[PDB]
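Enquirer: Handing you this structure, nothing more for now.
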Protein chains: 6
Amino acid sequence: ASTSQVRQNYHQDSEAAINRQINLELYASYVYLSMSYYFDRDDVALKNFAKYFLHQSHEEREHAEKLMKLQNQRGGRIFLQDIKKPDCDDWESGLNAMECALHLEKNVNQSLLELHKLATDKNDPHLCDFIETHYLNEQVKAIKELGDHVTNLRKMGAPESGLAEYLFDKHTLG
Amino acid sequence: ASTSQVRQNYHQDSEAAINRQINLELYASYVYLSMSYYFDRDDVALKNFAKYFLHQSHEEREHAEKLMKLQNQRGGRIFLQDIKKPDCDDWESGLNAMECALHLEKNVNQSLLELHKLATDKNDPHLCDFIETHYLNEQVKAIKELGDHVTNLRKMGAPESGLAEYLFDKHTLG
Amino acid sequence: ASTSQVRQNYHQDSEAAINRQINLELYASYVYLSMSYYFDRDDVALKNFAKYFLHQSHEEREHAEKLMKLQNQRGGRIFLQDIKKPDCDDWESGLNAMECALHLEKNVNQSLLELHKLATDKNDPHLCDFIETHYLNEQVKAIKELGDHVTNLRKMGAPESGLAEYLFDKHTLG
Amino acid sequence: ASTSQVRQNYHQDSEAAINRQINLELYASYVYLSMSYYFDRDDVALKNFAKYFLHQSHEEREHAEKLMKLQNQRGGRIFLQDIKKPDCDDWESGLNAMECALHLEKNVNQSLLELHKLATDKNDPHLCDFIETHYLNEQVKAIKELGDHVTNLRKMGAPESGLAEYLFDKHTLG
Amino acid sequence: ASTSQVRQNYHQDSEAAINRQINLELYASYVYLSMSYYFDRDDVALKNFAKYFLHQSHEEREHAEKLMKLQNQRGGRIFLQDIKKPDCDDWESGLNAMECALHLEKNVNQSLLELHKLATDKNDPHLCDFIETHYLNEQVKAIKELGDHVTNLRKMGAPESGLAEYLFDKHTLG
Amino acid sequence: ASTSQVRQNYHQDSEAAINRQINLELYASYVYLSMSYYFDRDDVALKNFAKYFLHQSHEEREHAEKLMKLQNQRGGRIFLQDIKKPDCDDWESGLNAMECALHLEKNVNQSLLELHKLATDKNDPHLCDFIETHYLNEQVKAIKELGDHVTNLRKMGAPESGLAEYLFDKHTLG
Ligand SMILES: [Cl-]
Ligand SMILES: [Cl-]
Ligand SMILES: [Cl-]
Ligand SMILES: [Cl-]
Ligand SMILES: [Cl-]
Ligand SMILES: [Cl-]
Ligand SMILES: [Cl-]
Ligand SMILES: [Cl-]
Ligand SMILES: [Cl-]
Ligand SMILES: [Cl-]
Ligand SMILES: [Cl-]
Ligand SMILES: [Cl-]
Ligand SMILES: [Cl-]
Ligand SMILES: [Cl-]
Ligand SMILES: [Cl-]
Ligand SMILES: [Cl-]
Ligand SMILES: [Cl-]
Ligand SMILES: [Cl-]
Ligand SMILES: [Cl-]
Ligand SMILES: [Cl-]
Ligand SMILES: [Cl-]
Ligand SMILES: [Cl-]
Ligand SMILES: [Cl-]
Ligand SMILES: [Cl-]
Ligand SMILES: [Mg+2]
Ligand SMILES: [Mg+2]
Ligand SMILES: [Mg+2]
Ligand SMILES: [Mg+2]
Ligand SMILES: [Mg+2]
Ligand SMILES: [Mg+2]
Ligand SMILES: [Mg+2]
Ligand SMILES: [Mg+2]
Ligand SMILES: [Mg+2]
Ligand SMILES: [Mg+2]
Ligand SMILES: [Mg+2]
Ligand SMILES: [Mg+2]
Ligand SMILES: [Mg+2]
Ligand SMILES: [Mg+2]
Ligand SMILES: [Mg+2]
Ligand SMILES: [Mg+2]
Ligand SMILES: [Mg+2]
Ligand SMILES: [Mg+2]
Ligand SMILES: [Mg+2]
Ligand SMILES: [Mg+2]
Ligand SMILES: [Mg+2]
Ligand SMILES: [Mg+2]
Ligand SMILES: [Mg+2]
Ligand SMILES: [Mg+2]
Ligand SMILES: [Mg+2]
Ligand SMILES: [Mg+2]
Ligand SMILES: [Mg+2]
Ligand SMILES: [Mg+2]
Ligand SMILES: [Mg+2]
Ligand SMILES: [Mg+2]
Ligand SMILES: [Mg+2]
Ligand SMILES: [Mg+2]
Ligand SMILES: [Mg+2]
Ligand SMILES: [Mg+2]
Ligand SMILES: [Mg+2]
Ligand SMILES: [Mg+2]
Ligand SMILES: [Mg+2]
Ligand SMILES: [Mg+2]
Ligand SMILES: [Mg+2]
Ligand SMILES: [Mg+2]
Ligand SMILES: [Mg+2]
């Protein structure tokens, strides 16, 4: 119960929202992990898709860690939840994985936007700045990159052209 | 259904056991993550406990990844499950965290030993070698290190001596 | 007849099996040699297929040499046999060569697995360790790589697309 | 009585066997020490035989130390015994010393093989791996080297040719 | 049937003769391989004989490869045959191995001379130049070196003097 | 029986005394070896005590070797005896180990002093100089260092303070 000695201008609702966001970032890490190893299957075998999604997975773990650090910086208390498995076991194709990643990042961005709204409603400028500085432009860049990737794959003839996915793997992700 | 072109001498039971082990390693990663940020709380404030457990968390993620790679190398199919949250939100003390980590690593080791027994019963020497080479001695070393740590903390007067935990933090984990 | 001064715990059946395995490795070297120069024909002209299979040929000669060294280390006696010519003179296509290499490596792996079973039945842990350390994971990696290659070529449109085989030659084997 | 906190899957019989093996390695160190200084006598005066056996003596001390470390890693308890003096005070000749070293290393290897059998019967894969990784191939290499040395000395005309032992000292051990 | 686009002034008899020569070079590689590991036996133990013959074995594999490349350069088609095992399993002595190698190289040289005669009869100056440039002087040098070696071993008292073979191993092959 | 060609002014009693001293130095090496691994136990876990005593163990082996060399330099003949196991299996504490080491080094010093008395009574100045130069001041320094260590541990509150032994381990032995 008793307060943290550091706590100031940090609403309990913001504290809870940061714990939800921690879960979401870990969930995103897990989705990209799954995607990565899909492309490492002997019957998929797109090694640069695999590295690309692994890198993205590790990023998301870093995003989670930074929110954990924030929780403590502000005197909130971290409460972890189960990290749900991804929706898919088999991601179908390079294009479909990229489409799923785009939708994931748009979902993560919507959560961060709700979090910023809350921080604004509770007049927490430090939390607003945090989210703006470390998260919002990362999301906009990730979303733009994924859209670019989907566009290229589509134009190249994916998913039906295995050639298209192979060449994208070498030229864009390589 | 149809076979993987790479698959040879890889029993379905071993395939399932590797998927269980993947979950366990990710679970271990999560426990150490939680422990790490506990020591980063302003009311705990043992920064080298925090770094030590973070490093251990990242290790475990690497151990999971290597099993995922193995699954694919052998032509098995990765099936992920929810990563359960840790048993504890509050780890009590440096000593109690170390005790919990020891019990975690002994549990992980017991799983790997059951996995090796299975691999032996199914006459899978490649899988036996894998487990021996990459996992079993890591576990024995981790277990020994954690026991050493618990011993020192106990001898120093933890958990009642906050001095003991502070000085261990600086001299052993620092 | 009279024993080797070094010989210990080395069954005559293991000695014979190692001589068979020596022949098999040299045979594998010969198959890859043949494949290599097929891709060097003026009417095939895929120079990176050619280098890839030449490298694999030299590897296999090294694998044979290490078994010869082992035979002597254990006090067995090397008995060489004719190295049979490969099954094919003309390997048809990049894809078909890769398919044949996959089947070759799976055959070599099955032989090594039978050899390990024998070594296990004769309670020869040094020989078990030898095979595990120097051979079994090499086979699993070779098999996985070849499967990956076959998958890519298939997805790209080989063997009918001469473009697919040309581009694979440059991007994967180059 | 009470258990070690680290102990897992480590049979008391294996614990005792490791203590016996520790004694044997120290015993081997002592035999090579004695051999070394024999060749340093003014009436023997083969300085490279002396260095060769001293190096081998120090190796064996390292092999003992690694088993001591293992005992502790696994939660067993080290119990030392007297290190018996070697069988011989006077080793007769370079050839006879080499012959005695060959028989010593074959004895040490037989002990390690019995130890591996025990570890296998008690389903201790970590201990099996330990012995395989750190000991069995060292023994096979040592045995092969000693056999090679005995062969050369014999072919050269030792022990009757003092010239043979002198020249072996310079060309093989030098 | 249909011609190679590159083929010019390349008689079918020369094409067949190059395929025979390819087999012979691989056969020579195999003889030297066998010789090499004979000297690696614990009861022979002449390590520089072993390295010398291994080097010669690898050379011969290179000589085969260059003929394979030639076949393709000229638009002929490679047809491989079984590589026969060597005549001997046990090479008796350093001197006898050297004598056998001399006879092998003289046989290989006689084949190359017949090949040059054919190339001359078919007015193939490119093939004549090839053989002259890459093969004939190599043979003359190899033959001279082997004769020199046999002479020295004979003068030193081989094969009865094990000392002679030991010292040759160190001073000439070392 | 017959004399060594090198022997001069070297009494048989001195020869025997040097053989006894060789045994004592090896015995000291063994005591420190045992002490070292005691501190490596998971329930003791003082790693710098362990390194300190291991270093001391290796020193003593060097002291033995130098006496063996001396025996031969003077034309005496080395006669080895069993190296007795240490008095203790369990050394109780850092303080008690240090106390036992102090008593060991004082015993070794008393032996060397008796040896010097003998060398003096037999008018062997070379042996007197040997002992003075290589042994007596080493003993005085070792004894002083061990006394210093015991004093510090005692003042710090050992053996009851596990904190004291931990901090000594880091600051003095570290
Ligand atoms: Cl607040
Ligand atoms: Cl609030
Ligand atoms: Cl939950
Ligand atoms: Cl930007
Ligand atoms: Cl299977
Ligand atoms: Cl199955
Ligand atoms: Cl689940
Ligand atoms: Cl280790
Ligand atoms: Cl045997
Ligand atoms: Cl047998
Ligand atoms: Cl045959
Ligand atoms: Cl691997
Ligand atoms: Cl146990
Ligand atoms: Cl037990
Ligand atoms: Cl005893
Ligand atoms: Cl080896
Ligand atoms: Cl023509
Ligand atoms: Cl023609
Ligand atoms: Cl044939
Ligand atoms: Cl010349
Ligand atoms: Cl005298
Ligand atoms: Cl006297
Ligand atoms: Cl005795
Ligand atoms: Cl001083
Ligand atoms: Mg959520
Ligand atoms: Mg891969
Ligand atoms: Mg990202
Ligand atoms: Mg994120
Ligand atoms: Mg669910
Ligand atoms: Mg989706
Ligand atoms: Mg910014
Ligand atoms: Mg589980
Ligand atoms: Mg902090
Ligand atoms: Mg770890
Ligand atoms: Mg793990
Ligand atoms: Mg739950
Ligand atoms: Mg717990
Ligand atoms: Mg290992
Ligand atoms: Mg065969
Ligand atoms: Mg070419
Ligand atoms: Mg290969
Ligand atoms: Mg092979
Ligand atoms: Mg045939
Ligand atoms: Mg085929
Ligand atoms: Mg390995
Ligand atoms: Mg014994
Ligand atoms: Mg000397
Ligand atoms: Mg050795
Ligand atoms: Mg040893
Ligand atoms: Mg006795
Ligand atoms: Mg003997
Ligand atoms: Mg090894
Ligand atoms: Mg022929
Ligand atoms: Mg050798
Ligand atoms: Mg040559
Ligand atoms: Mg040739
Ligand atoms: Mg035949
Ligand atoms: Mg012959
Ligand atoms: Mg020339
Ligand atoms: Mg004594
Ligand atoms: Mg330790
Ligand atoms: Mg000392
Ligand atoms: Mg001493
Ligand atoms: Mg004592
Ligand atoms: Mg002095």
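The numbering of chain B matches Swiss-Prot: 4-177, in order.
Method on record in the header is electron microscopy, 2.1 Å.
Note that Cβ sites are derived from N, Cα and C of the backbone, with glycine treated the same way.
Sharing the record's features from Swiss-Prot:
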BINDING   B:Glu28, B:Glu63, B:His66  Fe cation 1 binding site
BINDING   B:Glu63, B:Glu108, B:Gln142  Fe cation 2 binding site
DOMAIN    B:11-160  domain 'Ferritin-like diiron'
MUTAGEN   B:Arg23 to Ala  Abrogates interaction with NCOA4. Fails to localize to punctate lysosomal structures
MUTAGEN   B:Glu28 to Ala  Reduces iron binding and oxidation rate; when associated with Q-87
MUTAGEN   B:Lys87 to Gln  Reduces iron binding and oxidation rate; when associated with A-28. No effect on iron binding but the oxidation rate is severely reduced; when associated with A-108
MUTAGEN   B:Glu108 to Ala  No effect on iron binding but the oxidation rate is severely reduced; when associated with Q-87
Enquirer: Looking at the recorded positions listed here (B:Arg23, B:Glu28, B:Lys87, B:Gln142), whose Cα lies nearest to that of B:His66 (Fe cation 1 binding site)?
Expert: B:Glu28
Enquirer: Quick check for the class: what is the C-alpha distance, in angstrom and rounded, between B:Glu28 (mutagenesis position) and B:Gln142 (Fe cation 2 binding site)?
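Expert: Cα-Cα, rounded: 12 Å.
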Enquirer: Pull the DSSP breakdown for the domain 'Ferritin-like diiron' (B:11-160) and write it out as helix, strand, coil residue counts.
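Expert: Summed by class, the stretch gives 116 helix, 1 strand, 33 coil.
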Enquirer: Name the residue among the recorded positions B:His66, B:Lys87 whose Cβ has the smallest number of other Cβ atoms within 10 Å.
Expert: B:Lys87
Enquirer: Could you tell me which of the recorded positions B:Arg23, B:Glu28, B:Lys87, B:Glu108, B:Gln142 sit with their CB under 8 A from some CB of chain A, listed in sequence order (or 'none')?
Expert: B:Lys87
Enquirer: Determine which residues of this chain, when B:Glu63, B:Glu108, B:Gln142 are set aside, have a Cβ within 8 Å of the centroid of the Fe cation 2 site's Cβ atoms, and list them as they appear in the sequence.
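Expert: The surrounding set, listed in chain order, is B:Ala31, B:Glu62, B:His66, B:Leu107, B:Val111, B:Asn112, B:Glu141, B:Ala145, B:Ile146.
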Enquirer: When you average the Cβ positions of B:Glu28, B:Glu63, B:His66 for the Fe cation 1 site, which other residues in that chain have a Cβ within 8 Å of that mean position?
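Expert: Near the Fe cation 1 site, the remaining chain residues are B:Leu27, B:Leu29, B:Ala31, B:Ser32, B:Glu62, B:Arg64, B:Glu65, B:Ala67, B:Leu70, B:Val111.
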Enquirer: Pop the Cα-Cα gap between B:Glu63 (Fe cation 1 binding site) and B:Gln142 (Fe cation 2 binding site) into the table, whole Å please.
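Expert: Answer for this pair: 11 Å between alpha carbons.
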Enquirer: Rounded to the nearest angstrom, how far is the Cα of B:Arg23 (mutagenesis position) from the Cα of B:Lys87 (mutagenesis position)?
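Expert: Pair distance, Cα basis, whole Å: 13 Å.
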Enquirer: Under 6 Å from ligand 49 by C-beta, which of these recorded positions make it: B:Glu63, B:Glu108, B:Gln142? Sequence order, please.
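Expert: The ones that qualify number zero, so the answer is none.
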Enquirer: Take the C-alpha atoms of B:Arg23 (mutagenesis position) and B:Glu63 (Fe cation 1 binding site) and report the distance between them in angstrom, rounded.
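Expert: Answer for this pair: 14 Å between alpha carbons.
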Enquirer: Given the recorded positions B:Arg23, B:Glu63, B:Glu108, B:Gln142, which one is most crowded in terms of C-beta atoms within 10 angstroms?
Expert: B:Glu108
Enquirer: Please report the Cα separation of B:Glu63 (Fe cation 1 binding site) and B:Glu108 (mutagenesis position) in Å, rounded to an integer.
Expert: 11
Enquirer: Near chain D: which of the recorded positions B:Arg23, B:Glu28, B:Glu63, B:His66 have their Cβ closer than 8 Å to one of its Cβ atoms?
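Expert: Listed recorded positions passing the 8 Å Cβ cut to D: none.
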Enquirer: Less than 6 Å between Cβ and the nearest atom of ligand 27 is the rule; apply it to the recorded positions B:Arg23, B:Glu63, B:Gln142.
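Expert: Near the molecule: none at all.
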